[PDB]
Amino acid sequence: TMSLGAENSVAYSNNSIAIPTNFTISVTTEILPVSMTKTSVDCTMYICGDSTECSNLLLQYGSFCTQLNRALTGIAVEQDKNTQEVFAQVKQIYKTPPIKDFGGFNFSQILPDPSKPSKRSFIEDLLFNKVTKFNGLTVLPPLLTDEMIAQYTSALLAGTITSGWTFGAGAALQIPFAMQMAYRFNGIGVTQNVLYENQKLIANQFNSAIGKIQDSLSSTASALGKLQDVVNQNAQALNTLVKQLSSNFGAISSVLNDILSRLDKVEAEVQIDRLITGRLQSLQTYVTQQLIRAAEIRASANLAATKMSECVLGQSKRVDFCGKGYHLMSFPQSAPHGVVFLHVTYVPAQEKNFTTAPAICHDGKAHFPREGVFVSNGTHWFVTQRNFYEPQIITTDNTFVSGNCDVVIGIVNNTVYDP
Amino acid sequence: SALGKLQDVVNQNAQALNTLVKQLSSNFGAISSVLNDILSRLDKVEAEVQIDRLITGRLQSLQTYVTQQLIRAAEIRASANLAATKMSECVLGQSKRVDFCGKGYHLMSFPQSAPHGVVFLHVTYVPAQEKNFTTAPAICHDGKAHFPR
Amino acid sequence: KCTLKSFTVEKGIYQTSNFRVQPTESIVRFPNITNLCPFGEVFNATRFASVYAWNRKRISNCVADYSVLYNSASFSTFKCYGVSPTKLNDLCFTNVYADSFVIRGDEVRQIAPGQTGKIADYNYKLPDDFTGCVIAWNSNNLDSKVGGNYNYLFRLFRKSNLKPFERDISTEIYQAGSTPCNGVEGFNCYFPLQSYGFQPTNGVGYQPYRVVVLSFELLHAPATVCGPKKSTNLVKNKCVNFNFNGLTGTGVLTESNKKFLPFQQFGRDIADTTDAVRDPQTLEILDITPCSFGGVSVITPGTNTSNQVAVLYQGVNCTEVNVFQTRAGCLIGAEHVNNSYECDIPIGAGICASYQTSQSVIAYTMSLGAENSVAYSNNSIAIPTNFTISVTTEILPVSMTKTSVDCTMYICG
Amino acid sequence: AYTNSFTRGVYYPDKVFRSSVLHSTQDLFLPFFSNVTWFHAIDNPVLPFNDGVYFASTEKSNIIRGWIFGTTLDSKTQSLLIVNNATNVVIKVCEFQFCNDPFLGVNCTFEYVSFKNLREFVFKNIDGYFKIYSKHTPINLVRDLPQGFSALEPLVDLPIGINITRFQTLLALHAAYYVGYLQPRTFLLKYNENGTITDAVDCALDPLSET
Ligand SMILES: *[C@@H]1O[C@H](CO)[C@@H](O)[C@H](O)[C@H]1NC(C)=O
Ligand SMILES: *[C@@H]1O[C@H](CO)[C@@H](O)[C@H](O)[C@H]1NC(C)=O
Ligand SMILES: *[C@@H]1O[C@H](CO)[C@@H](O)[C@H](O)[C@H]1NC(C)=O
Ligand SMILES: *[C@@H]1O[C@H](CO)[C@@H](O)[C@H](O)[C@H]1NC(C)=O
Ligand SMILES: *[C@@H]1O[C@H](CO)[C@@H](O)[C@H](O)[C@H]1NC(C)=O
Ligand SMILES: *[C@@H]1O[C@H](CO)[C@@H](O)[C@H](O)[C@H]1NC(C)=O
Ligand SMILES: *[C@@H]1O[C@H](CO)[C@@H](O)[C@H](O)[C@H]1NC(C)=O
Ligand SMILES: *[C@@H]1O[C@H](CO)[C@@H](O)[C@H](O)[C@H]1NC(C)=O
Ligand SMILES: *[C@@H]1O[C@H](CO)[C@@H](O)[C@H](O)[C@H]1NC(C)=O
Ligand SMILES: *[C@@H]1O[C@H](CO)[C@@H](O)[C@H](O)[C@H]1NC(C)=O
Ligand SMILES: *[C@@H]1O[C@H](CO)[C@@H](O)[C@H](O)[C@H]1NC(C)=O
């Protein structure tokens, strides 16, 4: 019988609080499909193989053949639209300066490498290594080449590193990278002095977490399963469509030139109509399942385009939208038929327990914290920011009054300092 | 051409009905595509062989229409779910979500009705005339480090 | 204009009917054997077989002409199955089994695939799926005699029905009950054969008829009985129509490194179509590759602005069709340009086209946007001193027309 | 005596080239790890033929040189006889009257002409068309038929139409050999880069092979 997880009694009581005394910077990968291979099928050459005899029988069926080509053309045009909507969210091709003075954060493994024959990053090259036409079937090229997709991820990434969220709302405004990260800390409800006082640690945690992405991709072949599954389903659909040319459907042979080299017209037509019927159903079954599969890739591209806007061009308040933990930042990397987001999140790491109160009595007035919790080490009372343990003396300036002590359930007597 | 998404939904549904009606003129291997022509020329035993070729092909013609209308209805439903979300989050509220309700910092939005759709006029603040400055993360005073609120 | 069913054409790229390289010559190959096939040893023998013990003649390693048979007035029936007689002179087979016997004129109906009755079940059984011809003629002048020609025999009884081509010649006594027969005729115990005893006084149904059943060994195996057709010189590196031993196809032939073991005659694709052959006059293995094909797209500014046009042969090489090669295909009538612009009409693999100055269709690598080094440093910030209010439109579809179709009135009216 | 057949007795099923492919087919094959009868000619009784036969022999001495086939072996019908003596092949189908103890002494509707080692052969007789396949290999094991895989190429097809229910082997007179029976198994065949059958799966052997 499967186990759902380890059981945990949370240590709740009406006056106990746990506050985290330290943090960890996580970097976590998310992989999304964005496009699929743009196939096209000449249904007359699939069904009839350039027999004129079969071609004239296939006209009895009317516009079934043109509407199959119309459906696959709509699927194919949509793969370029899906790709444009994810990657072409920049108006300008931004680039980083030749000096990488980002306050100790090291983007070198996700930024472009000019040594490569296409200018992908080191992590984009790992992603491109870990993921892998005769019967009227053909494959059309994508509109944006992998070189063009890598220029878009480079511009998105270089805009984010040099200017923060500002290039999403208007013109890119430069800001020093540690000052941008101090804004990301205010955005999660951590006071920005916590970044500047821990800057060298936060940079080492980020740089180490990017090293773990390289190690995982340089070993774990199952990691890109979503992209390989989309490649595999399209290959299995074409192999099924081609093997269905070998089926008789009740004709004397599946080879259309046997019937046309062995029988006269009046008897050949009876055999060829069985091949036309079964091959037309074979191609309709393929196009129907590619329309249902295209709608699923479009839903994934609409999600990937929304993650580009909300996670890369911004900072997200939406829980678990941009990875687990409080979202700081995200970086896009290109992959075959998809996008990879490296989501950077603040995770709280080392709880301590404290006694807590809703309010404090001083001069019989009830005082409440302006932006914090009241907390006790067992003897003293402090006000703390809510997401990181940093205790401050309880003062008229970090608290506010409302009414008197008679009303509040669980108020405590302690002095409040006046500066 | 600005209304193109709504005109495309009109055009695709019109082209599907015109394709469905044109498929009544196809033989599918019968002696005629006209059902009263078969019935007025042939006796019952031989007529039913010709009619079943029309029934088979017309039934496949109509199954193809209803299948692609089910697939197209799912795309219109996804677009209507998005439009219902933009109504709530941008007409009834002020969204913090980047590029959800136009480019720039979203102020406000107004719905306007259109044939088979909704048009949102999204109002946004765009910052417009930069100046460069030197900057610092903190400032020293009496050995105290000060940070801005 | 005809593809869109319209006189006005909007700006864009439109697929029109596909391009195929046509076969330049027709090539024919058969084994160089010279023996005329020995059919006269079957049809013009003085003697003939009894149907209970029909004679099978192997025909092999020879040139036939089946038209000499079906041109003849001599034959009272000439059925064929899996083939038409008119077409036999174009085919070639591994062997023919000419099965031969005498029957009465009525019994020709039992010489057909999947049949039942005394001849079909006790003398000569054809399978459910026969490939061949059944050839019969009245032989009263050859096979009747005064007082009776008793030399022709048929099995009257068998304890179970024969399998296809099961040549049971046994004369052992037929047993009709529990009674022991001791190898002699008696109570419930009968000799299994009878004689036709043909006389010239017999009518057209009770007269003797000679029958030959030409049965074709049609296989992947090498062929040895070919129709009377010529053979050509061989052609390579060119798109041609071809025929090897009756295997008709079309493609580019080339010599190949496909290592056929000495028993193999063809190679097959995933669709079971042929992708290599061994020539019947030299032991050489030819790869077959399809003649080049692709979609043809017409690239146009709208007819509101020009009648000029460019054409893309998708995935084709320009040697096979201004002219310019792209990863999308051969592009014709478009002026190549080294400037780069927004993608106006998309061609593929980063190529786009537009109508520009000399006012003509141009093709270029697309520009992704203007390039901008953001002025980053460890102490520089840019702050906006003023703003602009933008109002921008977004359009979303919400519903589509509510159709209904009474399928009984659509289908049956 | 008996032995394990291992993965022996695969042959090229049709006269078609294939390469770098996995191909599925149903035919009379000797099943994988099937039970094979074993004899020592220093031992040549009549045996049933069933649907078809795999036959093999060990070699250092050329004792075993031919075979007899039919239903009654007593001139009542055409009986197939084959000799392959290590310099010549001779084949006949006459109404022979064999004795109860025949050896090669050191109406004929058809006639034809053309331990260190293991010789392998397959015989099958669908509609009386007698097809033959074979192979040879050097070996390391003196006692018995060793584990391995090497497919048998076709040699001959005889269009003779003869019913076979019994068969026998011929010794030269004034070695270990084997018999097993074919079954209508489905096999998956691996054709390599040079179009050789280099491996196979017997799809009914076990649930992993069915997978
Ligand atoms: C908090 O206090 C409870 C007291 O029972 C204890 O069980 C728990 O382990 C403590 N947790 C931490 C994080 O100190
Ligand atoms: C917590 O509950 C106790 C009784 O168990 C009560 O005396 C106390 O006032 C409560 N404190 C708060 C902060 O609610
Ligand atoms: C800001 O400084 C950089 C220094 O290279 C300069 O290129 C840029 O034009 C300046 N921008 C403004 C708005 O002054
Ligand atoms: C006839 O064919 C054989 C191979 O089947 C070949 O050896 C011989 O050269 C050919 N001769 C001619 C004139 O085609
Ligand atoms: C059509 O062309 C005319 C000039 O020939 C121009 O005035 C008009 O704006 C064009 N309209 C469109 C939709 O291209
Ligand atoms: C086009 O054909 C020529 C040979 O005529 C060949 O050299 C060239 O590589 C081909 N190019 C493409 C893209 O097929
Ligand atoms: C484009 O530039 C290349 C060199 O970069 C040159 O060889 C080519 O001829 C130019 N093409 C045109 C259309 O001028
Ligand atoms: C073969 O069958 C015999 C019984 O007939 C049995 O003893 C022996 O173990 C079997 N051998 C194999 C390889 O299954
Ligand atoms: C093989 O048979 C032939 C006659 O068919 C004979 O001349 C020859 O000597 C025999 N060879 C051996 C090795 O017995
Ligand atoms: C040939 O057939 C006859 C009967 O037709 C039979 O007597 C004779 O024994 C057969 N020949 C041989 C070699 O047995
Ligand atoms: C295929 O044959 C070549 C020689 O033709 C040989 O070098 C190669 O090793 C063979 N490969 C395999 C997989 O047997």
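Here Swiss-Prot sets the residue numbers for chain B, with the shown residues being 943-1091 in order.
Header lists the method as electron microscopy, 2.9 Å.
Backbone N, Cα and C atoms are what each Cβ position is placed from, and that goes for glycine too.
B:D950 to N appears in Swiss-Prot as a natural variant; the accompanying note says: In strain: Delta/B.1.617.2, Mu/B.1.621. Taking Cβ-Cβ distances under 8 Å and a sequence separation of 6 or more, B:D950 (variant position) has no neighbours in its chain.
Listed in Swiss-Prot is the natural variant B:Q954 to H, annotated as follows: In strain: Omicron/BA.1, Omicron/BA.2, Omicron/BA.2.12.1, Omicron/BA.2.75, Omicron/BA.4, Omicron/BA.5, Omicron/BQ.1.1, Omicron/XBB.1.5, Omicron/EG.5.1. Over all protein chains present, the Cβ of B:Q954 (variant position) has 15 other Cβ atoms lying within 10 Å.
Swiss-Prot documents B:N969 to K as a naturally occurring variant and attaches the note In strain: Omicron/BA.1, Omicron/BA.2, Omicron/BA.2.12.1, Omicron/BA.2.75, Omicron/BA.4, Omicron/BA.5, Omicron/BQ.1.1, Omicron/XBB.1.5, Omicron/EG.5.1. Counting every protein chain shown, the number of other Cβ atoms lying within 10 Å of the Cβ of B:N969 (variant position) is 17.
Swiss-Prot lists B:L981 to F among its natural variants, and the accompanying note reads: In strain: Omicron/BA.1. In the three-state DSSP scheme, B:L981 (variant position) falls into the helix class.
A natural variant is reported in Swiss-Prot for this position, B:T1027 to I, and the note states: In strain: Gamma/P.1. Neighbour count (other Cβ atoms within 10 Å of the Cβ, all protein chains): 12 for B:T1027 (variant position).
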(request) Can you figure out which of B:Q954, B:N969, B:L981 (the variant positions) comes closest in space to B:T1027 (variant position), comparing Cα atoms? (result) B:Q954
(message) If proximity means a C-beta under 8 angstroms from chain A, which of B:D950, B:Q954, B:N969, B:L981 count? These are the variant positions.
(response) B:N969
(message) Just to be sure I understand the packing, how many Cβ atoms besides its own are within 10 Å of the Cβ of B:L981 (variant position)?
(response) 15
(request) Could you state the whole-number distance in Å separating the C-alpha atoms of B:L981 (variant position) and B:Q954 (variant position)? (result) 35
(message) Please report the Cα separation of B:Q954 (variant position) and B:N969 (variant position) in Å, rounded to an integer.
(response) 25
